[PDB]
Amino acid sequence: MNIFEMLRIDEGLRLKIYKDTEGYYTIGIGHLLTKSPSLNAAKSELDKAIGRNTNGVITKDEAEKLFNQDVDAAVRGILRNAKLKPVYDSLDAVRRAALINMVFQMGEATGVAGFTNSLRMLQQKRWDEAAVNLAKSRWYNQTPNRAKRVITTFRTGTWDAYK
């Protein structure tokens, strides 16, 4: 198991524009296109991302290409964030993947950098406590199964939730 497999499990793979759990236009492996309610806006953003006139449909290779960029971006976003960086560097490899998962989901470092208290607990390696704190969130209330998977990963440092 690794970050790519993990997120592929959490996000699924869809080749035609769809709406995410928040109703936003998305494609591929969780690639958010736009927060706009306009399908045409989403089709424009898609074509711009792929570099062709897609008509709302992409191939598997294309999906994977967006996915790789998106994982890079999430990691880079963490390394560039003053709050996230030290946490991430303090973590073991498994848990690092849990943190990338959150940033990818929340599509931005910002979101996650906000979870101050949980961040501090993770850095201190107080796993059970962090796990409880993380669950007191809109995040855990809206997508509870996915959040449980990510929280278990932080609590245990293993991939058991994904196995």
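We number each residue from 1, going along the chain as drawn.
Structure method, as recorded: X-ray crystallography, 1.7 Å.
Every residue gets a Cβ built from N, Cα and C, even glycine.
For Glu11 (mutagenesis position), the Cβ neighbour count at a 10 Å cut-off comes to 20, with all displayed protein chains included. Feature annotation from Swiss-Prot assigns active site, proton donor/acceptor to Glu11 (among others); the stated evidence is experimental evidence.
Note: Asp20 (active site, proton donor/acceptor) has non-local neighbours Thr26, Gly30, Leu32, i.e. same-chain residues 6+ apart with C-beta under 8 A of its own C-beta. According to DSSP, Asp20 (active site, proton donor/acceptor) is assigned to coil rather than to any helix or strand. If you look up Swiss-Prot, you'll see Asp20 (among others) marked as active site, proton donor/acceptor, on the strength of experimental evidence.
On its own chain, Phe104 (substrate binding site) has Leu7, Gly30, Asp70, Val71, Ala74 as residues at least 6 apart in sequence with a Cβ closer than 8 Å to its own Cβ. Summarising the annotation, Swiss-Prot assigns substrate binding site to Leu32, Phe104, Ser118, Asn133.
DSSP gives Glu11 (mutagenesis position) a helix state. Listed in Swiss-Prot is the mutagenesis experiment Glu11 to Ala, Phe, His, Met or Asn, annotated as follows: Complete loss of enzymatic activity.
Listed in Swiss-Prot is the mutagenesis experiment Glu11 to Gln, annotated as follows: Complete loss of activity.
According to its DSSP assignment, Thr26 (mutagenesis position) is in a strand. Here Swiss-Prot notes a mutagenesis experiment, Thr26 to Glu, with the remark: Complete loss of activity at neutral pH; covalently bound substrate.
Record note (Swiss-Prot) on the mutagenesis of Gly30 to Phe: Almost complete loss of enzymatic activity. The enzyme is destabilized by 1.5 kcal/mol.
As a published mutagenesis entry, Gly30 to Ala appears in Swiss-Prot alongside the note: Almost complete loss of enzymatic activity. Using a 10 Å radius centred on the Cβ of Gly30 (mutagenesis position) and all shown protein chains, the other Cβ atoms total 21.
Here Swiss-Prot notes a mutagenesis experiment, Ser118 to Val (Swiss-Prot position 117), with the remark: 50-fold decrease in enzymatic activity. In the three-state DSSP scheme, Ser118 (mutagenesis position) is classed as helix.
The local packing around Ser118 (mutagenesis position), expressed as other Cβ atoms within 10 Å of its Cβ over all shown chains, amounts to 23. Quoted from Swiss-Prot, the note on the mutagenesis of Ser118 to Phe (Swiss-Prot position 117) is: 10-fold decrease in enzymatic activity.
The annotation that Swiss-Prot gives for the mutagenesis experiment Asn133 to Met or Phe (Swiss-Prot position 132) reads: 2-fold decrease in enzymatic activity. When secondary structure is read from DSSP and collapsed to three states, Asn133 (mutagenesis position) falls in the helix class.
Within 10 Å of the Cβ of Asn133 (mutagenesis position) there are 19 other Cβ atoms, across all protein chains. Each residue contributes its Cα atom, and for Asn133 (mutagenesis position) and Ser118 (mutagenesis position) those atoms are 6 Å apart.
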